[PDB]
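Chemist: One structure, pasted below without further comment.
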Amino acid sequence: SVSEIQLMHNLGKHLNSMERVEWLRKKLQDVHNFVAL
């Protein structure tokens, strides 16, 4: 897409408002491990 670099157009699986709040819930069990398991 065009203009996809606004902070890398702060993209993350099309992170929206309800996706960023759930994102943060996943980043809570990630910031001290960084593993998808």
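In chain A, numbers come from Swiss-Prot; the residues present are 32-68, in order.
Per the header of the entry, the method used was solution NMR.
Using the three backbone atoms N, Cα and C, a Cβ is placed for every residue, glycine included.
According to Swiss-Prot, the mutagenesis experiment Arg51 to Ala carries the annotation: Reduced affinity for PTH1R. Quoted from Swiss-Prot for the published mutagenesis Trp54 to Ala: Strongly reduced affinity for PTH1R. Swiss-Prot gives this note for the published mutagenesis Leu55 to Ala: Strongly reduced affinity for PTH1R. According to Swiss-Prot, the experimentally introduced change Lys58 to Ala is described as follows: Reduced affinity for PTH1R. In Swiss-Prot, the entry for mutagenesis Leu59 to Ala states: Strongly reduced affinity for PTH1R. The structure shown retains the original residue.
Walk me through where these features lie, including what they touch and how far apart they are.
Modeler: Note: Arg51 (mutagenesis position) has no non-local neighbours, i.e. no same-chain residues 6+ apart with C-beta under 8 A of its own C-beta. In the three-state DSSP scheme, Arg51 (mutagenesis position) is classed as helix.
Reduced to three states, the DSSP call for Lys58 (mutagenesis position) is helix. Listed in sequence order, the residues of the same chain lying 6 or more apart from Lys58 (mutagenesis position) and placing their CB within less than 8 Å of its CB: none are present.
Cβ neighbour count for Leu59 (mutagenesis position): 9 (other Cβ atoms within 10 Å of its Cβ, all protein chains included).
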